[PDB]
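Worksheet for the structure shown next.
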Amino acid sequence: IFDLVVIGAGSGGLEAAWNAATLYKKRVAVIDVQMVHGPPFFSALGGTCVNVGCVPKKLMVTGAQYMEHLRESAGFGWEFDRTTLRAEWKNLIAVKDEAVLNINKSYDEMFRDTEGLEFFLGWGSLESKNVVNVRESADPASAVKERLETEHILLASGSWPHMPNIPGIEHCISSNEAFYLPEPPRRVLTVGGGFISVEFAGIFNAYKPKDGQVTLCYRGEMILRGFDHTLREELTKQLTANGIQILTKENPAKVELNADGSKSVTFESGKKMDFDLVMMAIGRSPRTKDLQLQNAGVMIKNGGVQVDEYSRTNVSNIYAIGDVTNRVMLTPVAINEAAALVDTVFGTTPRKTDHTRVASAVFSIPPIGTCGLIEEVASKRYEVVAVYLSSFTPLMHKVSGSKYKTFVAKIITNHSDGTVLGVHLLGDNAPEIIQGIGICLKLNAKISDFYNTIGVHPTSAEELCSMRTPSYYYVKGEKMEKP
Amino acid sequence: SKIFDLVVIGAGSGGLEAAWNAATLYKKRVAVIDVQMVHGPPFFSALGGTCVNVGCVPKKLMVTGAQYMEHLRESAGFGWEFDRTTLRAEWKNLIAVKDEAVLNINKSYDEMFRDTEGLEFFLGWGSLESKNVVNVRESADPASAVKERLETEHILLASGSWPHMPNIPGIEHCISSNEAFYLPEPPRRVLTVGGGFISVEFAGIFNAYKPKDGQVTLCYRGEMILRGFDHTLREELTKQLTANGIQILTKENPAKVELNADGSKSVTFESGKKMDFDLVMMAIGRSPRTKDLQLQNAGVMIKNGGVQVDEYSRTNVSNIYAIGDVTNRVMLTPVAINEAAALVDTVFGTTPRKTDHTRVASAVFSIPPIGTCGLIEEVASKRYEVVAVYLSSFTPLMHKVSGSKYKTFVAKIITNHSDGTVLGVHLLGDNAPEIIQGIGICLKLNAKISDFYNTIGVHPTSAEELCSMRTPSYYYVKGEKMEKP
Ligand SMILES: Cc1cc2nc3c(=O)[nH]c(=O)nc-3n(C[C@H](O)[C@H](O)[C@H](O)COP(=O)(O)OP(=O)(O)OC[C@H]3O[C@@H](n4cnc5c(N)ncnc54)[C@H](O)[C@@H]3O)c2cc1C
Ligand SMILES: Cc1cc2nc3c(=O)[nH]c(=O)nc-3n(C[C@H](O)[C@H](O)[C@H](O)COP(=O)(O)OP(=O)(O)OC[C@H]3O[C@@H](n4cnc5c(N)ncnc54)[C@H](O)[C@@H]3O)c2cc1C
């Protein structure tokens, strides 16, 4: 009765569903737990990105950057009674809510108007290789609302926050509830060193009350493992310069709520500190459990569904894309894989996603843009590696007062032939600058291609066309320098 | 034998690049001449050139300042509140911090001269006595006192350009962009004459710093502002500038300017229309500065205003070269720098080098800005038999909530449809100058439209839209616009 059933109406799910029903005119059903965003299940039609991810995150980080603009405007002659300045968290949450709601509604119309595309509200799970059930709860004993027999199944359930099993974890929230907070915490602890932790630390820092403090803690020695160490070091200094406390090598042991409703957090070290809110942004896990993957023999490996490079699992009827495969957890990668799967299945030529050289950003204040390898893995994979590093205070920040805002640009090459293996940026607009650079690496550009291009002046991005001489090299993993 | 290896007239973007490279890479003794040590009246430009003193660097600081009017207004849609009745822009503070920023670069070029052996700076007006002697005199007047007589084996002409004032009655009541950088306080009614980037950028600056019942008017004698840019970006930018309070008078042409008794200027246009302003700024074009050089003493040819050069920047006279704005090729600082470095390699180095002037990316810092690289469709469709135009315009979600819902982002890619090669990319919207730099490297790489849409986007940005354009909106076959049925 159906050709494709997609469990999950998110970035990858909705893309594959549309791409199939429209381009190959095959009939598909998609399942999701909610129509509109918000509690109880948070994610809804549209997926994590639309509901509790990229889109609301970006509105909130933009709102948080206005603390920067409003302070820095003074260096250019804008005066106002700065004592009347107030950040109003619920005006931001209200506009965010409306913006997300309109995208949920939009997706509903898309089903109501595209023939051959049917949405089913509920929880999908595998009854067998060819039958998917839409039950009414995550529990596999709830009333089967619909039973769908299909010629193909795509799993696109995404991921979900991972909460540690520590005493008092019920007094903690994840990023999901952080999108619905009624008012901004006075003392908030954000646990984790990845992009979600770093981004929410910037958001809370801007909308915090008069005597507020944001603390970020990470169990390792520097935030953002997996990123370039110069960028990690420099972003730490700029985040602490903007009033965020960063506690590294610290990890919560227990959380117990005090009389006030505040939380006392005891760290593994014995340190004890009180906060009004504790957000765990420790990690995200593929959500496989409710799919009942054992009922069709779909194999999972490290928490996520095992798929081959064409997103097929081990049961030929079923495929999986997006976060549930645990490859690169980014919306554009899920959308890319979804189009590549519908082409390999219902099209003529098999397409597979290239997962290397994907550009991405961290929307911290200041932001990061990055594409390619970091020198630590580059020197492991190549015999001689050149590192070109440039760091400068942009002139607007000499004038704005924010003299600590160093822009960092770093290019890494295979020095034997000049191929750019990675470009890493910290500074304003770095997410916008890295997109063109992602196209360059996909075209296998060499460093001579960068410095033979004429620069757009005055911009930060022209620095990338002005890096001609390496700062140091890695020869067989050893750092070396020209004398 | 005789003394300098190179004398450079003009210590600006190209002159200082050429001078530096020859003295350090090639160990040549180089003399560089310019008329002032630090920016400002009377000669405006000085050590560093036009970009540093009265060009790129001061105007980007003033446009960043103007942009805060946007930020301060738009902050309210995200919940920021303050007593908006206390808000004022203090022009004098903006000029004071711009002056310090430019002064500090003037001071470091000076230090650079003190620190480099074989690089000498001479303060004065340079001109040719013959093809191997350069005079440094006290003023532009060819008969003023010779302050230095410099014998040389090679001469580089890097004198830049200057505002072109039209000969209309009353022009002496108008200023150019040079004086606009030193105005004591902001004009209440200002007219900027011209439809090019300098007129449009300053319109945005004046609009943000105008007083209480201030009005900025831009007039252009042709049909639409920014002739030479992409037509959608021209239409759209006119819409967005108008939406922010700038009045644009297209197809209006000034006949005369006269000074009213109170000090205001009265402008009568050729259509009989007449208006009063407190300041009238001419920004109708810039011309090569060749007059004072006394080029006829060496026999250097001039063609359509500028010094005639070949692709390697050699004039018709051996051992005399010219780069930058005086050659009237592409009047942009990075182009002048590139030419300078190619020229010193050709002359003192072993391998001849020339600048590629095609596919140069550039920006207009209007509010909102423009980023552009390559061909606009009207010239591409005349050079190529089939051209595909991909067009995408959308309101960034940020502006759907900030209140400025008129701030449409426009991304346009035009290709040679026979092989998919991207011929031009044109962008209007926030951060478009920063986005276009990476695209400039792609055009130099001869990227195809498939290489753009096969790149995974960075989400959420405006730039990822350039990776989402798979289908042409329309086409140009032998110059006529056609569409798929
Ligand atoms: C706070 C945060 C910030 C992020 N920011 C960015 C960013 O800036 N840029 C970026 O590119 N990525 C970002 N991401 C990651 C991005 O959101 C994901 O990579 C992307 O959503 C993955 O798409 P997907 O198709 O894999 O799943 P999703 O969008 O996660 O879709 C999953 C769908 O499955 C549904 N579901 C689950 N199980 C079932 C079931 N059994 N039955 C029915 N429905 C079910 C869910 O309800 C869901 O809506 C962010 C994520 C988070 C949490
Ligand atoms: C308002 C404005 C905005 C601009 N904005 C941008 C921008 O954002 N980006 C961009 O890339 N370009 C911009 N430009 C253009 C850029 O400034 C020029 O293209 C660049 O300066 C040209 O370099 P040059 O070496 O040709 O000459 P210049 O930098 O113009 O140097 C010429 C020097 O010669 C001197 N001189 C002249 N005649 C004599 C003589 N006879 N003797 C001695 N010295 C002499 C001067 O005093 C001067 O300082 C802008 C220009 C203006 C005016």
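Using the numbering of Swiss-Prot, the residues shown for chain A are 5-487, in order.
Per the header of the entry, the method used was X-ray crystallography, 2.3 Å.
Yeah, the Cβs are placed from backbone N, Cα and C, and that goes for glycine too.
The FAD binding site annotation in Swiss-Prot covers A:36-52. Neighbour density for A:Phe45 (FAD binding site): within 10 A of its CB lie 15 other CB atoms from the protein chains shown.
While the structure shown retains the original residue, Swiss-Prot records the natural variant A:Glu140 to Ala with this note: In strain: Silvio. Reduced to three states, the DSSP call for A:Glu140 (variant position) is coil.
Per Swiss-Prot, the feature active site, proton acceptor maps to A:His461. Other C-beta atoms found within 10 angstroms of the C-beta of A:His461 (active site, proton acceptor) number 22, with every protein chain shown included. Taken residue by residue with DSSP, A:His461 (active site, proton acceptor) is part of neither helix nor strand, so it is coil.
For the binding-site residues A:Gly42, A:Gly51, counting C-beta atoms within 10 A of each C-beta gives the highest total at A:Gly51.
Within 10 Å of its Cβ, the residue among the recorded positions A:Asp36, A:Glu140 with the fewest other Cβ atoms is A:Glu140. For ligand 1, the nearby recorded positions are A:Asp36; that is, of A:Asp36, A:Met39, A:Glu140, A:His461, these have a C-beta under 6 Å from one of its atoms. A:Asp36 (FAD binding site) carries a strand DSSP state (E or B). When each of the binding-site residues A:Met39, A:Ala48 is scored by how many other Cβ atoms sit within 10 Å of its Cβ, A:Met39 comes out lowest.
Proximity to ligand 2 (Cβ under 6 Å from any of its atoms) holds for these recorded positions out of A:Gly42, A:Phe45, A:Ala48, A:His461: A:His461. A:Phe45 (FAD binding site) sits 48 Å from A:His461 (active site, proton acceptor), counting Cα to Cα. Chain B comes within the C-beta cut-off of under 8 angstroms for the following of the recorded positions A:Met39, A:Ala48, A:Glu140, A:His461: A:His461.
Using Cα positions, the member of the recorded positions A:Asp36, A:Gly42, A:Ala48, A:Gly51, A:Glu140 nearest to A:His461 (active site, proton acceptor) is identified as A:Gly51. Distance between Cα atoms for A:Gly51 (FAD binding site) and A:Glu140 (variant position): 19 Å, as a whole number.
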